[PDB]
Structure formats: structure tokens, C-alpha cells
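> Submitted below is the structure of interest, expressed as C-alpha cells.
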Amino acid sequence: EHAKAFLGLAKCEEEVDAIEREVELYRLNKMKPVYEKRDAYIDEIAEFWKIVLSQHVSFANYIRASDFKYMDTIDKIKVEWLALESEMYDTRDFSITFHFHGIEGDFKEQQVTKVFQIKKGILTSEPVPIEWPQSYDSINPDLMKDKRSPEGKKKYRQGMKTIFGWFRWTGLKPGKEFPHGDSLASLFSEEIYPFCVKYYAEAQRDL
Amino acid sequence: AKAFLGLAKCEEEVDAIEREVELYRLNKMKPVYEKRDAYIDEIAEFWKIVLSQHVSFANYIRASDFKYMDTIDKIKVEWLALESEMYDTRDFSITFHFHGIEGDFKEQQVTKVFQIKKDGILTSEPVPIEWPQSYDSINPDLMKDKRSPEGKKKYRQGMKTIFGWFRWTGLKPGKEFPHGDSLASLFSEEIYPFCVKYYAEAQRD
């Protein structure tokens, strides 16, 4: 037709994009209190997270076999959507907090929060401190004296492939960090945390 | 055990909230689509262009159907959950207005309804539509012979046309228009919601 129509169709599209974010915010606002109440019940189920993480179909493929003993110490996982804090954040942005009860003589009891947010878009993050297990001293990047050597590079990559390497993932150095750090982050915010109860129930039906 | 009971209740609330969010979206989008479609009724061959621009739509119908699809000057999808709580938020009706082709395809408006039956599957009911005279030999309601090898070929040809799709129900696997459910979702999930995008993309080329 003419231009006058193409214009109306232009403003309509912008009204649609605005509606979509309003809808996402609407959902986030409604779900926040339900998660709080749900997580209160979860905090009363020992090894809830260990069971959920084992039931997930692909979680295990992201971390090293040896990491599981440390993952088993997770007492709580909490995901919070940042768009609820400010419209300056994408509705896909979230922080994830882990509480590890630790292992005497090997892994420190600690709480760690990592923040994921969209840039220019793709998920990105900043490194967050976490006390690696003593067992990992030889593959720990901050204790790694020899990274250059062909034997050092091997150990370096090994450490970077552990869940602890994921905590320093940023998404800004393609191929240089923990592999698929963004996919793992999305796994937590879109599948593991939202549907943990469904996974747990499934593990129950299996006696 | 009181925890498991609490979790069960939370999951129930989650499902209730998801429906509420979907209805919230549907209600907000309704007036926008109405205004949008008003501007659309001002662009000639709008739908003809969108349907030819879509990447997979043409793969669902027969080449011979293109000329009839080109006569569509109006497509309207309506979500039934806005009508009642007994409809799934995925249930919808799609209304087509064909301008027709004189002496071959009658000018007509047809509405087909798609609804979930049990996470459930999309189903529909046959809806009346006047097939083109050119399709007389492959029209299931006119064919006398649907048994011979030749009669069966003509039968299948007709059932694979867009007119056979209006007859699709999703309740007779392997006996109806192929992938009638995917085509339906194409309309409600891509073609109708993003038609304007397809129209702009067609302008550049």
C-alpha cells in the first residue's frame, strides 16, 4: 500500500516488543514469591540438590567426574532475576548463589554468587572468588606455577574444565575459558532451578 | 513428608501462574493485532507476499495450490482461552478470506478451529470449503473411484492439497493431510504473528 500504513505497522511492532517485556516482568514478579516458598520446603530435604543434579539428563556432561564429590555438598541453589531490580537489566539476566557445606580437610564451606547478564546479545559474567579444593592444587590456575610447559598447559586446561573454572568464566574470551559456560548457566536458570522439583519427583517415582 | 506436600502445592501454583501469564499476554496482544490488521487491510496482496516470503510454508502445500493461496486477502487467528477457562491457551481458530478466482475458485471465508486433546496434541474438525473446479478430479467428495491404483493416486493428490488440510483432524494418523498440525502452528506461531516482518523482508529483495 502506502507509507502511512507501513508506519502504523512500524509502531505496532514496537508496541509488541514492549508487551513482551511487560509479560516477562509480569511472570518474574509472580514467580519470585512462589520460589521463595518452594525453596523453604526444599531446605528441609537433605541431598535434594544432589538428587536433582543426578536426575538431569545432561548436567553431568558439563563438569569433570571428580567434581561431583564437591557438587554433592551443595545445600542450596538460588537464582534471582535481575530485571526485578532494574529495567536496565535484560529479563534474561540473573545471579545464581550456591552454598557448599564443604569437605573436612579438602573443601571449604562457602557461599558463592555468580552474575550472568546479556551484553551487545550473549550471556556474560565476571569472575567470582571461590576456594578450590586442596585436591585440585595441581590444576589450580592461581597456584599453577608452570602454565607454559606442555605438561603445564595440560594441567591448566584440566583445571579450567572443572566446575571451579566455570566460576571464573566471562564469555568474553571464546575458547579460552571453561567450555560452554553460557550453556551451563542457562541450564541452571532455565531448567535445573525452575524444574528441580519435577526432577526430584521423578527420582522418587523410581523408588 | 510435609515438605513434599508443600512442593506439590507450589507446583500447582506455578501452573496456575503460567496460565495467568499467557492470558495476560493474549489480552494485551488482542487490541494490538486488531489495530495492526486494520493497517494490513490497506496493503494490497499483503498476505500473498507474506506466504511467498515464508521459508517453509510452500513445502506444506502443492504447487497447484499457490494460485488459490494468492487470493487470500485476510488471515485472522484468535486464541480461544480468551473465550473460556476450558480452552487450553494453545487453542486457536484461524479465519481465511479467499477473494477467489472467477470461474474456478469461489470467493469465501472459512474458519478452522484447533484445540488440544489429551502434554496433549493439537486436533481439529473438518470445516466446509468449496474446492476449485479445477480440482474436481481429485476432490474426495466427487470422486467415484478411490479404489483402483489410479483412483488412489488422485485421492492422495487431493488430500495433500491445502483443501485437504481443511479436512484434517489429527485423529487419523497417516490418513489425512501430512503434518496438518505443524502447518496450523506455522500460522499461529509464525505467519500471523510475524507477517509484517516477512512483508518488510520481501521488500528488500
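Per Swiss-Prot, chain B residues shown: 12-129, 136-222, in order.
We read in the header that X-ray crystallography, 2.0 Å was used to get this structure.
Even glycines carry a Cβ here, placed using N, Cα and C.
Pulled from Swiss-Prot, these are the listed features:
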- B:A19 to I: Mildly decreases RTT109 activity stimulation (MUTAGEN)
- B:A19 to D: Decreases RTT109 binding (MUTAGEN)
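Map the listed features onto the structure and describe their local environment.
In the three-state DSSP assignment, the secondary structure recorded for B:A19 (mutagenesis position) is helix. Around B:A19 (mutagenesis position), no same-chain residue at least 6 positions away in sequence has a Cβ under 8 Å from its Cβ.
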> At the unmodelled stretch of 6 residues, I want the CA-CA distance from B:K129 to B:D136, to the nearest Å.
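Spanning 6 unmodelled residues, the Cα-Cα distance equals 7 Å.
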